[PDB]
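Engineer: Sharing a structure here in structure tokens format.
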Amino acid sequence: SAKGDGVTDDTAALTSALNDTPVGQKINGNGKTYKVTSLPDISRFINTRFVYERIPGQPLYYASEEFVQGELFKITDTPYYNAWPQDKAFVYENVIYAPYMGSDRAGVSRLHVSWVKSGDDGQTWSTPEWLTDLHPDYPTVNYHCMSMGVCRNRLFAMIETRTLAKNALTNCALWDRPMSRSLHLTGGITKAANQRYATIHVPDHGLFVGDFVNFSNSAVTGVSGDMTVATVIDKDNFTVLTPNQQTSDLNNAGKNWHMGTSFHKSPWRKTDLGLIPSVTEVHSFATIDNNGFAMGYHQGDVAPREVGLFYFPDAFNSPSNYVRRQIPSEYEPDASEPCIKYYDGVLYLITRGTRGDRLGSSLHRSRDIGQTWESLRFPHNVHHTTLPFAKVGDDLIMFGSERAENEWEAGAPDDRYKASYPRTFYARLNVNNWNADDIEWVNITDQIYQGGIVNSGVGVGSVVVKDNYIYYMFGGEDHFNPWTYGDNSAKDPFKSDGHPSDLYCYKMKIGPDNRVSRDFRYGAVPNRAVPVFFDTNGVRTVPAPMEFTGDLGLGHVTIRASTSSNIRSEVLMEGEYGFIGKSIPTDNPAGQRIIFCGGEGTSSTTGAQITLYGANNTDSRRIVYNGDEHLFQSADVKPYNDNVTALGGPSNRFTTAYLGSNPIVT
Amino acid sequence: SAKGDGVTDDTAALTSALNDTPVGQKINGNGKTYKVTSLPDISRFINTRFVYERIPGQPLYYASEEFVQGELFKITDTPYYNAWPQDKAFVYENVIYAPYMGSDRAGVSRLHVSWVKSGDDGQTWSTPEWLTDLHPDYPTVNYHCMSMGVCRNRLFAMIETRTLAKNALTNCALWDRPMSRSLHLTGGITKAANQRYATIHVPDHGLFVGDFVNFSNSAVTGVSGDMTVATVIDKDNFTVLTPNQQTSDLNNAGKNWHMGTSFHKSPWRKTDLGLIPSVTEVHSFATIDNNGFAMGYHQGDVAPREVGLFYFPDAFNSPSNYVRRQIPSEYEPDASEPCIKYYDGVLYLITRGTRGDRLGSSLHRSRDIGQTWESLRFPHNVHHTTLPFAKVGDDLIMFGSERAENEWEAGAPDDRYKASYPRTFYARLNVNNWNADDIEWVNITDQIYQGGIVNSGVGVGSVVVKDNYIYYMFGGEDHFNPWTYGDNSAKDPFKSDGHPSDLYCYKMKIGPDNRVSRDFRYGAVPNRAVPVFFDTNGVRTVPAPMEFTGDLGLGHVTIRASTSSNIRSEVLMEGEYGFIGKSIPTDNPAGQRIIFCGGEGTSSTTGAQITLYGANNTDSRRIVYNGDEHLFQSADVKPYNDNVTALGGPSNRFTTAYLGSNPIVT
Amino acid sequence: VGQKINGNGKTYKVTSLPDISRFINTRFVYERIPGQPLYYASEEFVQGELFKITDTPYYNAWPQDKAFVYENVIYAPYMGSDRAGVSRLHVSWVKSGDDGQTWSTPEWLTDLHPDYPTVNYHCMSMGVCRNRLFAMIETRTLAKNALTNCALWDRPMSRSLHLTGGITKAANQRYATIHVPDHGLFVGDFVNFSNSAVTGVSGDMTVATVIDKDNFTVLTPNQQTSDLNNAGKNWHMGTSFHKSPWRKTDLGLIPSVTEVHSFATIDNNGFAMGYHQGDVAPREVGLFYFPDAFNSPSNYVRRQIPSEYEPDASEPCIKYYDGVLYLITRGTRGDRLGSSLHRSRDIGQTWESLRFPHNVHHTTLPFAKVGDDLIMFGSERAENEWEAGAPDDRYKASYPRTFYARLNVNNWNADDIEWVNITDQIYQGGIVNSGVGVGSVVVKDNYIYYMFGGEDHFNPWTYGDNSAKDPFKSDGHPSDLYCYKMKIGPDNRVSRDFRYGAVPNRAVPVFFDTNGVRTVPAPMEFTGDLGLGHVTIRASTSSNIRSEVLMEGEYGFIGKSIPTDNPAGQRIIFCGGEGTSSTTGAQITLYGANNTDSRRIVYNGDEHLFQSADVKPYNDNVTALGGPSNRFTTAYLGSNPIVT
Ligand SMILES: CC(=O)N[C@H]1[C@H]([C@H](O)[C@H](O)CO)O[C@@](O[C@H](CO)[C@@H](O)[C@@H]2O[C@](O)(C(=O)O)C[C@H](O)[C@H]2NC(C)=O)(C(=O)O)C[C@@H]1O
Ligand code: NA
Ligand code: NA
Ligand code: NA
């Protein structure tokens, strides 16, 4: 009989337990931890944790179902290489944002900084949105982002420019943009008599001149509908220009009204920071207060290695000013990509370890935004994974993932070029006790590493808390080879199964849920990406505007009435010029031509026709113009060249010519 | 330890229990009800119900998981404002129908009366089908429907016309259509010698003249394939006109054959009822017998208020004949939108309460289809929700949803303009006991109210029973703002996340299931809406006909051979006229032009060309016609105006003119 | 509604089926038909789960018996048609790269036959032998489903190989020898090379010659003065299913064959394929063994099961484990002896046999061997058809039962076999045929997978408005694929299970662009009739200088429909500019016959320049230049008019 104390070997007791248990009946471990010399059939346990040393001296923990209140979700399913949520996730006004990079490789080729969002606490996720376009100088360089967050109602992001060839950092820019909001306000709008401007009082609006603002029911004439910020007075007040003026002062004190902001309608503010000295990557984001934030960084190109943060004390007035702070030099070797968060006046920082044979991930806290630090190192050379985290009560809750199976432990070699099932872990650390000696890494889910290339999209995620749940957004692969070694060295995502990397989210309960469940089974046709409705005629209909940028082959085509009170069908051609041409036919090239007709059929009885004959046609490059009237308006009918071509011929005579004078013969 | 008697305060015992048990342990309540002064961590309980007074003196009940044997499903996911299944759901020949309205707001703007269907007892749902088009007089008026059902194999619906400006009723029409069926029959067709009609015996066929009927293996010559109903003899007999005749009488007695009906291929029968006096909304549907049905209604625009039903005793012969029957006068104030159902000679009616500070939902039963009533009032002013229901055994099983969190209780004010989690309830009422004093509203699922606008799409649903399961189809939102106050006051569904309201279905066990589970996890690529197949050369191929009505941007386009034994590629343009034009270039505006070519390339060596130059071109509005022959057929070559334009010019001379006679001057 | 009950993994005898969903971890034994006990599992009694794996408008059925696992990927091949027949049929598959949790967009493996619609393809036998897919591709008539031709099609499977050495290149010549053990490649097959360390052996190449089973040569575009050898150096290859052609071996109309069905890999050289003959008497059931499919794909030997087991039998499933070939038949009729099981240690020359009790019929019994047990799956095609003597029950909707059973091969006795009903499907009932069942079985790791058909309640309207059986009208055809995933050994890892919460974005990959508009970057083919609204053709071609539309066929046609409201306005305006106003650009307007100005053409530009040819009337001495009310001002000529 098992003791469940986390020290006594219960392997034998649990083996007998399973043998006495009906085939496919579950053993309840009662929330206890059981020491084992081998992991048993974990699927036949509930409410059970195992402690096991795969490598002697390195105990790790393994959760059966129901031991933690949690669940894994798959959140993207796209042919791009979708990975690196690190470390960009945030929650804004009830919506969970999972930003990432969708590329074709571990590099910036075909890369768009992207996000998916959840509007239902993680149950379902949105169609991916591209946040960046391809760099103007693609394919020499392209964008990259591992640091993104919100400060005073604006999205802030460190948008890097990196080379395709080498992934070398060339530029850093701070990009920011107001977040979309709906506000229900009382008073705060004033408009002086006999002039057109109105002043809008909105505390911490976070808007700049030119940003979008929408007004409804303002009760101040002219302050209405889609508008823009004309001036900024201070952080709580701005003005707008109205189209009109009144002979009396206007004020809406005590009246309820609506505003009115937009991410989509407002431009990015882009602040070029140039080539920042001694930076390899900017990574992670911690909002400090109403004026600024910190971003993590490391330098791992030359000795000595740097790990720390950039603090932007006033990102609104001074986006180009930041303060570089480093962690103690003892912890900087063999470290990268710090995760940073700020709670109750304390800045916490956790490093990634570069290798399993050297001291790895370490934790740091600061009460002066990185000037001084208290530090500790995690045992057993934690490496290859970032450790995104949040603080809940006295605990830091951190998540990490090995990139391929059995790489987590100190001294464990990289195991690539073969399919495996990498373990994802979480751990708690009490901040009062400040001691990681006995930290317990709990394996809560396993991912797939594909093995077709050396690189892994598994892990390197990001963590957020919303209400009583914590969310770890991270990469995982599947068994579909990208055929980089094979027929797709070009890494085209749209061939075969594209790239196996996609995003996942582990949702874990971290406090009481005092409501009845919101959970549902998704049984709908997904109808947001390409919204389809069977029309009254039984034909699939897409009412959304769409862009098809890949090569298209179409069958029979009808252009419906669409434009100018639906009077006309319309096709517009872009570029410097448009070209409508005719392929060389397969079976009868001698028939190559296009018939243009003002009527419904190929018979010229249905309307006027012009037929352009191809060079392959029996009648090479012929043109036949066939109407019951040929009317040449606004210009002379001329030959292109001088004294080269004729009007008519001996076998094609015009009956006569109707003229206002004799011909001019020279 | 807790008593679980619904009367003893069990708060302290449950808190102690929760403290003493591991978080992954599901505390089993053994189906009992526990009185609490605050709701505990519900997620940690199984088979437990709580009774709690959020508002003193108003106890409500709260289900942990596995207390009711039910599950929530999401059943639509489209950008439209998808709400108001009220009260239209029905089951027909093994298929569950969930009709609704997909609009852009609480109103008729952009509205299509729609449905989704389930062919697997609610596990998965189909691509939305539009049942109505936009009204001929859109955007002044559009359709609206809250009453729909089936009577003798025909769909019947009250199709309303309402103004976009005010949502005011302008017209009521009864629309009906035969439902699609396949019948596998033996005998029943006769055809008299020397004439062409055949008589088809199908009891209660429900077809009218002109309705679609398909025949297979009839063994009666000429009764074959797609046909239509020629005459209707009576409710059990109709004729078809065949294309042929025989010399002896035909009768397929004893022979197996197939029919034959189609919703899609049959027209609506539309009966104009004008503007029915004293009606605000027609809502809910109760099939009475083989001949007719009732539809609920209320009048709430002027005083005094009316609530009742319209009975259509013989909708087949007399669709214009309806009988107005009100509920008792004292239950009409502050009431609307009655749900009606008919079971074993009893008509049941349940009202919606208009406000929480006045007597609300009431229940009524009648043994004479609404001529006389027995009535009861639900305690505590039930308001803002319809209460759709079914009868199973001795119990009415009713479902309701508050529109926003904490609105259910009597005296509870509306709580809008902030995100919340509205409670959905069900309750049983024993019809023998006929007393609602002790009714128990059980919170079984929570929805989301978004809060970006005052209106809520939550709830207002519909209920059906299929086999041993009850289904509540209803609205729910998510956290995605429609940006009505923001960049989308126009409420375009296809911008951003469109509208958050979508449909859900709660599926609850109400009787024994004598089969092994049909349950599956859905792991397929949804491939009905836009059916895609990777063809043998690895390109995504869509074989379905489609309509793309939204603005379309295309890249490189190839129009394949498609028409007249695939001899030609074809584009047809609709409207009064077609327009093919050229945008102003943004790189080189002075190059603006389109090249039309009878060959494969831009070089005129490949085929005859006509190039139309834009006004922005350096050669403003030039036309170059370039072929090896220019042949003008069927008409004179003329200038558009008289004595204004010339043939040739001083630097563009024709060599000569070949004429049958001298020029005619002037 | 009864409170839920834990049955503690026990089996209970009952005279009526109980409220099954009331129970957890319980099995019931019940004799629906007296003397024929069957077993019924409540939730959680079996460690297993059902998945829906296709959802397309085609009639998706007949995984039988083609499923296989290759290098971590589970393949579920099937036929997507419009009926029980070869009309509109493509041999297709879906795949899982996550141990059955999620499945891929359907891929068509075959096109329509060159002689469609007289004949089309059909396949019930597919598998892998030495890194090549092998399939028996049948040609059958649309009219009668009659077999006209059998062909063996084979193709190398896509692989990525991470190797060390094996590439040698002799000096002064270009051919390089590549050493890949059991490569299974032929001349012309695709090979990709990376980091070879041998000059010229690089990128996309093809096999030039095959020396033996372990060595082949490639032709490089260069040569070196010294010998080359990458022994001790790491490099990459390099194979492709899609970029290599099929090898097609015509076997003609194989005599006495109705269907080829099922696939058993024997060794590194060959395999067996099951068959039956059931159109003429006497019936045949057995296998075809291809001992050397690589050198001699046309060489096969016919092996029948014992004669007493051939009547009333079809569609054998065959598998090969540890020197023994196992075969299980499908029964034709419930009133005659049905499914039987056979084993052979000499590839079907001699057999040991047994009969399953109670006339098992209408189902194939695909299976695998796990330890001492055969684990087999079957499905009745409609509800209550399974039992001996049970009549077919079609033309009404029902819930057919799916079963599995174990059979210990040491005991070799099926008398006490326990068929366990693990899941129920839907049979729609709109037509007599059923897509339910007829599946395929694979094992991957500690899980067994049964891939099979099931329908839903949506009528195809064959009897109704869709006798043409067009999949793209209404809900198309109800048959789609499912997969039951059952645990068959310990799982010593933490769970990989997830809830799928993503937008499915493989079939039609959509991304909201930076302008907020849905964007599809994948190349696509739309073959169904398209109706389009406002269309903009974007710059795409020749360093994006131009927008481009190319028209195929013998000729292209751009025309104008007869207008509904104003037919007197029928025309198309072609414009070099942005708007309908001629101020924006040169215009040519072609008027329809319905227009007030019937078949008028107006050419409107600030220059009309006729290049490369005379301006001529089509006919001789019939039409004029100008008219009495449309005079040209003059004619500028190099010489006086030539007048008749
Ligand atoms: C949609 C459509 O048909 N647009 C055509 C318009 C259309 O008739 C509008 O109602 C405006 O007229 O007309 C265009 O053509 C004019 C002749 O109708 C245009 O050619 C002008 O016609 C003269 O008015 C005239 O005397 O009738 C005057 C100008 O010399 C002449 N201008 C030019 C540039 O030719 C139009 O663009 O307005 C053509 C268009 O397809
Ligand atoms: Na991917
Ligand atoms: Na919606
Ligand atoms: Na199907």
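Residue positions begin at 1 at the first shown residue.
Looking at the header, which is where the method is noted, we find X-ray crystallography, 1.8 Å.
Note that Cβ sites are derived from N, Cα and C of the backbone, with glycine treated the same way.
These came from Swiss-Prot, pasted as-is:
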type	residues	note
MUTAGEN	B:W84 to R (Swiss-Prot position 328)	Almost complete loss of enzymatic activity
MUTAGEN	B:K166 to A (Swiss-Prot position 410)	80% loss of enzymatic activity
MUTAGEN	B:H298 to A (Swiss-Prot position 542)	60% loss of enzymatic activity
MUTAGEN	B:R305 to A (Swiss-Prot position 549)	Almost complete loss of enzymatic activity
MUTAGEN	B:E337 to A (Swiss-Prot position 581)	Almost complete loss of enzymatic activity
ACT_SITE	B:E337	active site
ACT_SITE	B:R352	active site
ACT_SITE	B:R403	active site
Engineer: Cα within 10 Å of B:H298 (mutagenesis position) is the criterion; apply it to the recorded positions B:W84, B:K166, B:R403 and give the hits in sequence order.
Structural biologist: none
Engineer: Spatially, which candidate from the recorded positions B:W84, B:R305, B:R352, B:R403 is nearest to B:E337 (mutagenesis position), comparing Cα atoms?
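Structural biologist: In terms of Cα distance, B:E337 (mutagenesis position) lies closest to B:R352.
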Engineer: Rounded to the nearest angstrom, how far is the Cα of B:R403 (active site) from the Cα of B:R305 (mutagenesis position)?
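Structural biologist: Answer for this pair: 23 Å between alpha carbons.
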Engineer: By a 10 A CB contact count over all chains shown, which of the recorded positions listed here is most packed: B:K166, B:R352?
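Structural biologist: It comes out as B:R352.
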Engineer: I'd like to know which of these recorded positions, B:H298, B:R305, B:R403, is least surrounded, judged by other CB atoms within 10 A.
Structural biologist: B:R305
Engineer: Quick one: Cα separation, B:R352 (active site) versus B:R403 (active site), in Å?
Structural biologist: 13
Engineer: Using DSSP reduced to three states, classify B:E337 (mutagenesis position) as helix, strand or coil.
Structural biologist: strand
Engineer: Rounded to a whole angstrom, what is the C-alpha distance between B:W84 (mutagenesis position) and B:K166 (mutagenesis position)?
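Structural biologist: Pair distance, Cα basis, whole Å: 18 Å.
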Engineer: At the level of the C-alpha atoms, what whole-angstrom distance separates B:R403 (active site) and B:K166 (mutagenesis position)?
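Structural biologist: Spelling it out, the Cα of B:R403 (active site) and the Cα of B:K166 (mutagenesis position) are 22 Å apart.
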Engineer: Counting across all protein chains present, how many other Cβ atoms fall within 10 Å of the Cβ of B:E337 (mutagenesis position)?
Structural biologist: 27
Engineer: How would DSSP class B:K166 (mutagenesis position) in three states?
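Structural biologist: In the DSSP reduction, B:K166 (mutagenesis position) maps to coil.
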Engineer: Among all protein chains shown, how many Cβ atoms are found within 10 Å of the Cβ of B:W84 (mutagenesis position), not counting that one?
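Structural biologist: If we count other Cβ atoms within 10 Å of B:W84 (mutagenesis position), we arrive at 29.
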